[PDB]
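**Student:** One structure coming up, written as structure tokens, with questions to follow.
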Amino acid sequence: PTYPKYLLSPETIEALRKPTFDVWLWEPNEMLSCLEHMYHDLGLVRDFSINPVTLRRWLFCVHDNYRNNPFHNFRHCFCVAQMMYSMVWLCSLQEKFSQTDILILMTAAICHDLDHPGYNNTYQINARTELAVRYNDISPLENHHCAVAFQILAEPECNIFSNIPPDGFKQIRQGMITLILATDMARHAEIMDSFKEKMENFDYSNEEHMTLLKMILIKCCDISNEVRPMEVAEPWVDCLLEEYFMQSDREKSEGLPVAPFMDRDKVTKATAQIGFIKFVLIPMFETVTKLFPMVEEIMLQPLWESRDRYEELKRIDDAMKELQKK
Ligand SMILES: CC(C)Cn1c(=O)n(C)c(=O)c2nc[nH]c21
Ligand SMILES: [Mg+2]
Ligand SMILES: [Zn+2]
């Protein structure tokens, strides 16, 4: 008949495989069903004997541990996971990666921003927060996201790894930790350099090579909003700036340094994305494209289009402010 929302329709399940998926259409419950379907569809439930009910309880617990920040929230984690899911199909990753690696990629993507406070590492460090003190200024947020991820998995009713032998667990844990920590943008240049260094003669059978490729994959997915259709990507920019301005505001009231790229007075939607697309997104997907050429047309294309559109927006934004400032 006319089924309920949480029962995904065959059209949605089909659409869920492409980077064009409208992530804004669904409520959390529907997004949880989407994540659940990903695990079954990728054959992870099957190959890792994941209790299908535990899979649901786990996702629900994961959701409960994401905060309602304007950007680093559950919907962001759904975006990262859904783009990873898309890349698996787009790049035929199951031909290159083992099911354990797929499991690592997906679980890390879902768990990568757990219990994010809404203020980055620079804020944690400068304000000497409890997190910065706990982690000695070393990627405190990522270390925390990772720790929460395993405290959750430590709860029996949420342990989707309960049927994986201990050696498998250790391997997965290590892999997840590496990937989540790799999402700290402060290490972006470092990670990109190491990847390109191995990209000179890439070897899919080289464990070090694959680890770096997985780090790049989760990084690509994490900052992949702009790869999505303009109408889906744009509203994310306002969410990010909302979070950024909240921090710079607070940093001014407490006397802590402020990052220009978070300055309510020097940043616009356009200036924020132009540079990020040109010097972070495009270069990275460009190197990834060497390994998977199909990535150019499906993701580099929209990035080029976004870059051009934001440059146009900037021109009129600049023109508009040339009528202001008495
Ligand atoms: C998280 C943030 C520091 C990096 N970051 C991001 O993840 N996305 C998606 C952007 O669009 C963006 N624009 C500037 N920085 C960005
Ligand atoms: Mg993060
Ligand atoms: Zn993230």
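Residue numbering in chain A adheres to Swiss-Prot, whereby the residues present occupy positions 241-566 in order.
The backbone N, Cα and C atoms fix where each Cβ goes, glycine too.
According to Swiss-Prot, the active site, proton donor annotation covers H312. Per Swiss-Prot, 3',5'-cyclic GMP binding site is recorded for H312, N313, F314, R315, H316, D353, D462, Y484, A512, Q513, and the stated evidence type is experimental evidence. Taken from Swiss-Prot, the feature Zn(2+) binding site applies to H316, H352, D353, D462. According to Swiss-Prot, the Mg(2+) binding site annotation covers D353, on the basis of experimental evidence. The mutagenesis experiment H356 to A is recorded by Swiss-Prot, whose note states: Reduces catalytic activity, but has no effect on substrate affinity. Swiss-Prot documents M425 to A as a published mutagenesis change and attaches the note Induces a 2 fold change in inhibitory sensitivity by BAY-73-9961. Annotation of the mutagenesis experiment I463 to A in Swiss-Prot: Induces a 6-9 fold change in inhibitory sensitivity by BAY-73-9961. What Swiss-Prot notes for the published mutagenesis of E466 to A is this: Decreased affinity and catalytic activity for cGMP and cAMP. According to Swiss-Prot, the experimentally introduced change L480 to A is described as follows: Induces a 6-9 fold change in inhibitory sensitivity by BAY-73-9961. In Swiss-Prot, a mutagenesis experiment is listed as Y484 to A, annotated with the note Induces a 6-9 fold change in inhibitory sensitivity by BAY-73-9961. For the mutagenesis experiment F501 to A, the note given by Swiss-Prot reads: Induces a 2 fold change in inhibitory sensitivity by BAY-73-9961. Looking at Swiss-Prot, you'll find the mutagenesis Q513 to A noted as follows: Induces a dramatic change in inhibitory sensitivity by BAY-73-9961. For the mutagenesis result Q513 to E, the note given in Swiss-Prot is 2 fold decreased affinity and catalytic activity for cGMP. 8 fold decreased catalytic activity for cAMP without affecting the affinity for cAMP. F516 to A appears in Swiss-Prot as a published mutagenesis result, with the remark: Induces a dramatic change in inhibitory sensitivity by BAY-73-9961.
Locate each feature and note its surroundings.
**Tutor:** Annotation for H312 (active site, proton donor): same-chain Cβ neighbours under 8 Å, separated by at least 6 residues, are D353, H356, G358, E483.
In the three-state DSSP reading, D462 (3',5'-cyclic GMP binding site) counts as helix.
DSSP assigns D353 (Zn(2+) binding site) to coil, not to a helix or a strand.
For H356 (mutagenesis position), the number of other Cβ atoms no farther than 10 Å from its own Cβ, over all displayed protein chains, is 23.
The Cβ of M425 (mutagenesis position) has 15 other Cβ atoms within 10 Å, all protein chains considered.
Listed in sequence order, the residues of the same chain lying 6 or more apart from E466 (mutagenesis position) and placing their CB within less than 8 Å of its CB are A473, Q513, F516, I517, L521, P542, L543, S546.
The Cβ neighbour count for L480 (mutagenesis position), using a 10 Å radius over every protein chain in view, is 19. Secondary structure at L480 (mutagenesis position), taken from DSSP and collapsed to helix, strand or coil, is helix.
The Cβ neighbour count for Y484 (mutagenesis position), using a 10 Å radius and every protein chain shown, is 22.
There are 14 other Cβ atoms within 10 Å of the Cβ belonging to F501 (mutagenesis position).
According to DSSP, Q513 (mutagenesis position) is assigned to a helical segment. Counting Cβ atoms from all protein chains shown, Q513 (mutagenesis position) has 25 others lying within 10 Å of its own Cβ.
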**Student:** Which recorded positions of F314, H356, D462, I463, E466, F501 contact ligand 3 in the sense of C-beta under 6 Å?
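**Tutor:** The recorded positions passing the 6 Å Cβ test are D462.
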**Student:** Write out the long-range same-chain contacts of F314 (3',5'-cyclic GMP binding site), meaning residues 6 or more apart in sequence whose Cβ is under 8 Å from its Cβ.
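**Tutor:** Sequence-distant Cβ neighbours: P268, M271, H303, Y306.
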**Student:** Identify, among the binding-site residues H316, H352, the residue whose Cβ has the fewest other Cβ atoms within 10 Å in this structure.
**Tutor:** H316
**Student:** What mutagenesis positions among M425, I463, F501 are found with a C-alpha within 10 angstroms of that of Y484 (mutagenesis position)?
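**Tutor:** Close mutagenesis positions: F501.
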**Student:** If one looks at the chain holding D462 (3',5'-cyclic GMP binding site), which residues at least 6 apart in sequence have a CB under 8 angstroms from its CB?
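**Tutor:** Set apart from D462 (3',5'-cyclic GMP binding site) by at least 6 residues yet with Cβ under 8 Å, we have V320, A349, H352, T423.
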**Student:** C-alpha of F501 (mutagenesis position) to C-alpha of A512 (3',5'-cyclic GMP binding site): distance in Å?
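**Tutor:** With the alpha carbons as reference points, the distance is 7 Å.
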